[PDB]
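See structure below.
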Amino acid sequence: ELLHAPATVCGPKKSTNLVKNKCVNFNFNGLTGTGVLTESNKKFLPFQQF
Amino acid sequence: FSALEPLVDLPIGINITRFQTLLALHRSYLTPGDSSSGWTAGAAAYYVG
């Protein structure tokens, strides 16, 4: 039943391994782009994602 | 000044237009004991914006 309420019964989503220090295409929970992933020293707040 | 953290979210989907706050009754032995007239308010105060 596709009623107006927000959808809550979704299928599983697959994940791959994490590679760093290379140009890759990434998809972090809905954020899509291209770049080089390297370790950082910033400290986010426990609820912040980007 | 103090900011509020996002806490939790719920995908309820219902419509809300009114609300009401619940309270606790500080019943004791000094009160008569009946529900109507045997309640003590305690200490409390809340604000609504």
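Sequence positions for chain B are given in Swiss-Prot numbering; the residues included correspond to 220-268, in order.
So this one's electron microscopy, 2.8 Å, going by the header.
Cβ coordinates are placed from backbone N, Cα and C, and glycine is handled just like the others.
Swiss-Prot documents B:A222 to V as a naturally occurring variant and attaches the note In strain: 20A.EU1. In Swiss-Prot, a published mutagenesis experiment is listed as B:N234 to Q, annotated Increased resistance to neutralizing antibodies. According to Swiss-Prot, the naturally occurring change B:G252 to V is described as follows: In strain: Omicron/XBB.1.5, Omicron/EG.5.1. Swiss-Prot documents B:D253 to N as a naturally occurring variant and attaches the note In strain: Lambda/C.37. Natural variation at this site is recorded by Swiss-Prot as B:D253 to G, annotated: In strain: Iota/B.1.526. Here the residue is the original one, but Swiss-Prot notes a natural variant at this spot, B:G257 to S: In strain: Omicron/BA.2.75.
This view paints the features noted in Swiss-Prot onto the structure.
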| residue | record | DSSP class |
| --- | --- | --- |
| B:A222 | variant position | coil |
| B:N234 | mutagenesis position | coil |
| B:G252 | variant position | coil |
| B:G257 | variant position | coil |
About how far apart, in whole Å, are the alpha carbons (Cα) of B:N234 (mutagenesis position) and B:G257 (variant position)?
-> 36
So how many other Cβ atoms are close to B:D253 (variant position), meaning within 10 Å of its Cβ?
-> 9
For B:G252 (variant position), which residues in the same chain are close in space, meaning a Cβ under 8 Å from its Cβ, but six or more apart along the sequence?
-> B:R246
Distance, B:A222 (variant position) to B:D253 (variant position) (CA atoms, angstrom) = 43
How many Å separate the Cα atoms of B:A222 (variant position) and B:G257 (variant position)?
-> 40
Here the 10 Å Cβ neighbour count for B:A222 (variant position) comes out at 4
Cβ packing number for B:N234 (mutagenesis position), 10 Å threshold = 5
Hey, what's the Cβ neighbour count for B:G257 (variant position) at 10 Å?
-> 14
